[PDB]
Amino acid sequence: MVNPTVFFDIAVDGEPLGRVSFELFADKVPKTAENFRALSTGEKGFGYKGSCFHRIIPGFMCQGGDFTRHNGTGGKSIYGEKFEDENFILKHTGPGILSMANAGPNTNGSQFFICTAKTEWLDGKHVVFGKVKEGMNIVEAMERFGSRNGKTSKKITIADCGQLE
Ligand SMILES: Cc1cccnc1N
Ligand SMILES: Cc1cccnc1N
């Protein structure tokens with residue numbers, strides 16, 4: 001009934017940086033929320049722990065969740081390789097929005113992005129399913145290791161992750 005909360009403990013070239021928590025909008029996009037939740041606990045036998053934010057563009061977004069290819073070409077959902085666009089009820093309203101990366105209609109896997117600006121042109125194209133709850137300062141710290149083309153100057157990893165409460 002209460003939207004679940006997940007955390008990522010972030011590291012920068014293996015050094016602890018801090019924790020980012022997310023609210024997942026299970027109330028609005030249950031299927032998409034449950035995928036991310038489960039990938040964050042690792043309870044299906046695979047998931048985000050030890051993966052990296054392979055593409056970070058300051059003033060746009062931090063993208064991750066490619067635990068099979070490590071570069072934006074991989075990843076898989078708890079439902080199969082890909083799953084449908086659940087709905088587009090929620091919009092890309094500003095920094096902190098958590099949304100699904102994809103490669104076309106109905107191609108959600110595990111890759112996601114955290115917005116660091118309003119990205120309204122993505123509305124109706126990417127499924128928004130959560131928001132940063134605590135540690136937007138850590139996201140901003142992460143964002144500083146990105147670049148215009150998205151290549152990071154240090155390796156930004158999810159050293160640990162899971163579900164809070
Ligand atoms: C999007 C999707 C869902 C289930 C099976 N195949 C697919 N491509
Ligand atoms: C396979 C893939 C590539 C880029 C974004 N999402 C995906 N599921």
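A Cβ is built for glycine as well, from the same backbone N, Cα and C atoms used for every other residue.
The domain 'PPIase cyclophilin-type' annotation in Swiss-Prot covers 7-163.
According to Swiss-Prot, the mutagenesis experiment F60 to A carries the annotation: Loss of ability to stimulate MAPK/ERK phosphorylation. Within 10 Å of the C-beta of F60 (mutagenesis position) we count 17 further C-beta atoms, all protein chains included.
Here the residue is the original one, but Swiss-Prot notes a mutagenesis experiment at this spot, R69 to A: No effect on peptidyl-prolyl cis-trans isomerase activity. Reduced interaction with BSG/CD147 and ability to induce leukocyte chemotaxis. For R69 (mutagenesis position), the count of additional Cβ atoms within 10 Å of its Cβ stands at 11 [all protein chains shown].
Quoted from Swiss-Prot for the published mutagenesis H70 to A: No effect on peptidyl-prolyl cis-trans isomerase activity. Reduced interaction with BSG/CD147 and ability to induce leukocyte chemotaxis. On its own chain, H70 (mutagenesis position) has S51, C52, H54 as residues at least 6 apart in sequence with a Cβ closer than 8 Å to its own Cβ.
Around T107 (mutagenesis position), the same-chain residues at least 6 positions away in sequence with a Cβ under 8 Å from its Cβ are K82. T107 to A appears in Swiss-Prot as a mutagenesis experiment; the accompanying note says: No effect on peptidyl-prolyl cis-trans isomerase activity. Reduced interaction with BSG/CD147 and ability to induce leukocyte chemotaxis.
A 10 Å cutoff on Cβ-Cβ distances gives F113 (mutagenesis position) a total of 24 other Cβ atoms nearby, all chains included. For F113 to A, Swiss-Prot lists a mutagenesis experiment annotated as follows: Reduced ability to stimulate MAPK/ERK phosphorylation.
DSSP classifies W121 (mutagenesis position) as helix under the three-state reduction. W121 (mutagenesis position) counts 9 other C-beta atoms within 10 Å of its own C-beta, drawing on all protein chains shown. Listed in Swiss-Prot as a mutagenesis experiment, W121 to F is described as follows: 75-fold decrease of sensitivity to CsA.
One entry in Swiss-Prot concerns the mutagenesis experiment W121 to H. Its note says: No effect on peptidyl-prolyl cis-trans isomerase activity.
Mutagenesis annotation in Swiss-Prot: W121 to A, described as 200-fold decrease of sensitivity to CsA. Reduced ability to stimulate MAPK/ERK phosphorylation; the structure shown retains the original residue.
One mutagenesis experiment named in Swiss-Prot is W121 to E, and its note says Loss of peptidyl-prolyl cis-trans isomerase activity.
While the structure shown retains the original residue, Swiss-Prot records the mutagenesis experiment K125 to Q with this note: Acetylation-mimetic mutant; no effect on its interaction with TARDBP. Other Cβ atoms within 10 Å of the Cβ of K125 (mutagenesis position) number 15 in total over all chains.
Swiss-Prot gives this note for the published mutagenesis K125 to R: Loss of acetylation and interaction with TARDBP.
According to Swiss-Prot, the experimentally introduced change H126 to A is described as follows: Loss of peptidyl-prolyl cis-trans isomerase activity and interaction with HCV NS5A. Loss of ability to stimulate MAPK/ERK phosphorylation. Annotation note: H126 (mutagenesis position) sits in a coil segment as assigned by DSSP. Packing around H126 (mutagenesis position) is summarised by its Cβ count: 21 other Cβ atoms lie within 10 angstroms of its Cβ, all protein chains included.
Taking the C-alpha positions, the distance from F60 (mutagenesis position) to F113 (mutagenesis position) comes to 10 Å.
A distance of 27 Å separates the Cα atom of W121 (mutagenesis position) from that of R69 (mutagenesis position).
Cα separation, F113 (mutagenesis position) to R69 (mutagenesis position), rounded: 16 Å.
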